[PDB]
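Encoded as structure tokens, the structure appears first; notes follow it.
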Amino acid sequence: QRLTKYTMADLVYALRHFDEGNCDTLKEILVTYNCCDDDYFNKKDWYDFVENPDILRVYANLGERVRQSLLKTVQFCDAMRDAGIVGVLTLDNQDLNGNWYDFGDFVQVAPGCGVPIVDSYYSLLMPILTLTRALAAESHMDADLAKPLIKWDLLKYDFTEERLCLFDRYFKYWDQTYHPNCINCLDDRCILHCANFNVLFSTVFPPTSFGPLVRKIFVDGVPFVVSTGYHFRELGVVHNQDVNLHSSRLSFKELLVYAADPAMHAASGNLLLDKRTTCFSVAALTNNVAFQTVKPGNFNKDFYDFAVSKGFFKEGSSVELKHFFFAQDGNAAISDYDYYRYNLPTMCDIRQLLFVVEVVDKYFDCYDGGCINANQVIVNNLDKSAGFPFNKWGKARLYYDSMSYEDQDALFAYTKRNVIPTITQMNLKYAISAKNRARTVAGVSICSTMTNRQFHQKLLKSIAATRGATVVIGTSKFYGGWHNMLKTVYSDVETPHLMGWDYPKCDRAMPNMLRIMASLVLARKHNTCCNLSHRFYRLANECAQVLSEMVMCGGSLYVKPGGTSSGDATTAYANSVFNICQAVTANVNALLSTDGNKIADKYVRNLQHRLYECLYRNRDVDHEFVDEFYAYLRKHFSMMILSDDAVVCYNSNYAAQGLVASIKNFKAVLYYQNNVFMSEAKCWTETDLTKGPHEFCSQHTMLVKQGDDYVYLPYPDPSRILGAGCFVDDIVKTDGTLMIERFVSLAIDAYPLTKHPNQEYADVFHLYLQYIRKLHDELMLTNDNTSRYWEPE
Amino acid sequence: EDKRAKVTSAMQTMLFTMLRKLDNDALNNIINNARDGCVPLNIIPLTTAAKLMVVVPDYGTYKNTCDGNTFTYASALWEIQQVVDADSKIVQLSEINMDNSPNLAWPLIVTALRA
Amino acid sequence: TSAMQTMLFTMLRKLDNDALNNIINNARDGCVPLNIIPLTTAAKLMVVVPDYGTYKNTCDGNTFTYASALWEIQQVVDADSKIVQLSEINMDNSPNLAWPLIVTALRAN
Amino acid sequence: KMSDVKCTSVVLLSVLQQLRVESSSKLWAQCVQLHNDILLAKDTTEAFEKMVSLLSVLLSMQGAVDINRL
Ligand SMILES: [Zn+2]
Ligand SMILES: [Zn+2]
């Protein structure tokens, strides 16, 4: 009696199955409990997290209400245990004031012997505990928002007892072992389990207690400050083992470890207060702040004028000059860093994450892998920056040509027993775009990339050499490759439709939990060449090096909250592990969220039933169920995946019934998984497979006649090809050889445009060939050299 | 072996230069006050850096961060030694106000020492 | 450098915009802007005029013509930083003025 | 003339960079903003107004005066 209108189930559903048109449940709850007024919903895009970030301040007003429900649940659970009651706790039996009712599934067995079943109860709540800042009260002295903040000791770095205290106060009846320090976990499943709790618990500890942990050590009697461990928001405290004090001299390897270690740079730097950003920072390494600009593109007037004389760039034409190198201002680099403000602590539904990851693993169950030695590592890009401070001396060649293979293996072995918290450097990029936004690259250091290849390269090379699988990296579009990739995804789908989607702010909002999941999946090949402790330290290093590393910008060191790094060895692959995880999650939710009794097909009805019962029960992995669910997705939701870019050929007859994910499922999943709103305006749907995917690998697809048969060809946007022709990166002004090579490559990409019905698109190819013949005569390319590129050999 | 030798020398030179700047009383105090000799790296600059750099994007931020000769940050009183603008020119404190705000190369960088 | 300036002026001549032609042509006689030419209403433009022969072709009473727009002259200050009245800038008084003069005007809507 | 105005803007901001307009952050930022607004323009009316303002930076600077030889 005297219950609220809505239940915890409605709040969780409204937040996890979010849809801007049908958001009345959420809007009413937010107004009812004074999170915001009604006028709040008249703000353009009030529900987004990227625009109008204010929504986080609004959801946070539910945080006290959410912790009150968690606390009442624990009190309820104690009462039913003492009463001898056995039963299941659900969200629709608890109202929004946290009161429990309607205990129909509860039975009595014996006084003092009851037990709550809370696996779906807490797992369903978990994603909204970080969204609504449920533990914000715990930052206050009495766990009371009306009182002062805890005067935490700056030198405290462990917080093991504090995490256990939170665990046993809010999740007291979560009957699964929690290990605050993930170093103590038995397998990878136990790391995601524990890390998910650490994400929530770590938000009430001060920001200065996280990151590298340091000690004073001596060499030849001279003191140094070095890292001897690291405190991870997700993994807890990891200590180093190979810590040697009172050494006499340092080895080359020790110099690399210390030079890369911010303990030497930050502890010795200036204190920095940077008001241009909302991100946490540690130290300035200078006395003078550096600013960085980007110059305009180098205009190739001869190409442009040549094209104008052929009818290009005329008013009213369908092909415009849209792609340019835009100049940047002084405070660009920092405004780029500041987009890391969108990476929010995100807790996952662990019962679902631990299922989805098994399905994700099935998708990579055809690739080879394992650890290779230093003399088995292939590095072609040796002109790549070695990162800060290594880049003050040279490029990767300098370190690869200095260290013996035995030393490269020794550095690798070090990272299997310790953690090296490296520094990467961010820089502005001079590149062609249709937009004036800043673009950057990540100068990931040599002390990371040199050992990441030994751990991951065998797998990355196996993935890149495999054709016909779902994750397609390194597969050429040429010689029928585009066509073969499309036939591979189309497969035997019964009623095929094509879909794609967008990942709003991916390289910045991707949470550390999914970044850990992806590195754990890629590390699953290390079974016959890596023990458990070694697999943990390698995870700790990947996390210290690319999720929570120190990033130099300008003249100072900033801390990265999360996201991806464009300079790392695995990003192109880790992003595909992620894309599959989100797509699988959307399909798991698409099926579980529908009405199981409205399904005409008994098979699917039984699949939905068993799917629920393989997530919130039956914790042990049911490999037969996973194989079955996986096979279902392969048949009705066929994916072709590249780093943050996917095409899905799906059975629309099932998607129509909610048995297969659709774009609305991706929108909901992204909203709570990456804290971003995905506009439908950036997502395409195509019903006619005569035409290919609207866009994949930034290219359009059309079916054309070739060989008295038909093939699919990719094609570029003509405005990018002409823009690329017209503006250069200032390196072809001295050597016509380079000018010809870039024009020939553009001419090849433009080739398929001659098959296009729009003559103005076809003309771009012909323009390029006449220009190239002119360049070859001045220094030959013919239409046969470009035609052979799409003819299978 | 010239590549290795040049790297070895450069690295040793860099690390030792930093050690000369790093070894001080404040550092010994933060380590000695640790329960086991271990402290977070992120609290060392707050304890051992004698100099603070403040980067301020506009006047309102300046007024609420570094108004006048001194200010408080990271539980310490700081004394401003100099203000340098984004063009690396010297700006006097008497020149930073609302009326002359449009004429300064913002952000300004304020250098201050522990009082 | 010299190549870039050659291309720039060639391209500007090809565009053949009246405002662009006016500002380049005035600059060629020593009459250049002091600031970025303003685009909005009542925004302030300052220019330098090196002699009377130039002045008589850009200024008429308190109206200044420049960059294909009219500007409302607020003040004229000479090379010795003195105020010169508009009635004093003429063919008879010119020999006694501290040329170049700075002409300050606002965009006339 | 939009394509010619945009190409001209690239050449013009590039010479301002050669002349070290980057030295003064106040002026460089203004020059970059005029430049990028030309590149993002759809209406040639606006693209030319921005070109007039950006060109005036080059004409204002002295010593390095090439127009005298036209
Ligand atoms: Zn565990
Ligand atoms: Zn291994």
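Shown for chain A, in order and in Swiss-Prot numbering: 4486-5264, 5275-5288.
The way this entry was determined, per its header, is electron microscopy, 3.1 Å.
In case you wondered, yes, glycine gets a Cβ from its N, Cα and C as well.
The Cβ of A:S5128 (active site) has A:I4958, A:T5056, A:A5057, A:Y5058, A:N5060, A:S5061, A:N5064 as same-chain neighbours under 8 Å, each 6 or more residues away in sequence. If you look up Swiss-Prot, you'll see A:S5128 (among others) marked as active site, on the strength of sequence analysis.
What Swiss-Prot records for A:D5129 (among others) is active site. Neighbour density for A:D5129 (active site): within 10 A of its CB lie 17 other CB atoms from the protein chains shown.
In this structure, A:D5130 (active site) is part of a beta strand by DSSP. The active site annotation in Swiss-Prot covers A:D5130 (among others).
Neighbours of A:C5015 (Zn(2+) 10 binding site), defined as other CB atoms within 10 A of its CB across all chains, total 18. The DSSP secondary structure for A:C5015 (Zn(2+) 10 binding site) is coil. Sequence annotations record features per position, and here Swiss-Prot assigns Zn(2+) 10 binding site to A:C4856, A:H5011, A:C5014, A:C5015.
The secondary structure of A:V4592 (variant position), as reduced to three states from DSSP, is extended strand. Sequence-distant neighbours of A:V4592 (variant position) (same chain, 6+ apart, CB under 8 A from its CB) are A:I4570, A:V4571, A:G4572. While the structure shown retains the original residue, Swiss-Prot records the natural variant A:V4592 to E with this note: In strain: Isolate ZJ01.
Quoted from Swiss-Prot, the note on natural variant A:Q4910 to L is: In strain: Isolate ZJ01. Following the DSSP three-state reduction, the secondary structure of A:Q4910 (variant position) is strand.
The number of other CB atoms found within 10 A of the CB of A:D5112 (variant position), across every protein chain shown, is 14. One entry in Swiss-Prot concerns the natural variant A:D5112 to G. Its note says: In strain: Isolate SZ3.
Sequence-distant neighbours of A:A5131 (variant position) (same chain, 6+ residues apart, CB-CB distance under 8 A): A:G4985, A:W4986, A:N5064, A:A5068, A:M5124, A:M5125, A:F5181. Here the residue is the original one, but Swiss-Prot notes a natural variant at this spot, A:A5131 to G: In strain: Isolate Taiwan.
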- Item | Filtered recorded positions, from A:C4856, A:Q4910, A:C5014, A:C5015, A:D5129, whose Cβ is under 6 Å from an atom of ligand 2 | A:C4856, A:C5014, A:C5015
- Task: Calculate how many Å lie between the CA atom of A:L5264 and the CA atom of A:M5275, with the 10 residues in between left unmodelled, and give a whole number.
- Result: 10
- Nearest of the recorded positions (A:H5011, A:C5015, A:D5129, A:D5130) to A:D5112 (variant position) - Cα to Cα: A:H5011
- Whole-number Å distance between the CA of A:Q4910 (variant position) and the CA of A:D5129 (active site)? 23
- Message: Using other CB atoms within 10 angstroms as the count, which residue among the binding-site residues A:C4856, A:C5014 scores least?
- Response: A:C5014
- Item | Under 8 Å by Cβ from A:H5011 (Zn(2+) 10 binding site), counting only residues of that chain that are 6 or more apart | A:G4854, A:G4855, A:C4856, A:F4940, A:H5019, A:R5020, A:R5023
- Task: Just name the winner among A:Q4910, A:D5130 (the recorded positions) by count of other CB atoms within 10 A of its CB.
- Result: A:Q4910
- From the centroid of the CB atoms of A:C4856, A:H5011, A:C5014, A:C5015, the recorded Zn(2+) 10 site, which same-chain residues not already listed sit within 8 A by their CB, in sequence order? A:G4855, A:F4940, A:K5010, A:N5012, A:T5013, A:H5019, A:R5020
- Note on the structure: Spacing of the two Cα atoms, A:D5129 (active site) and A:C5015 (Zn(2+) 10 binding site), in whole angstrom, works out to 30
- Between A:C5015 (Zn(2+) 10 binding site) and A:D5130 (active site): CA-CA distance (Å): 32
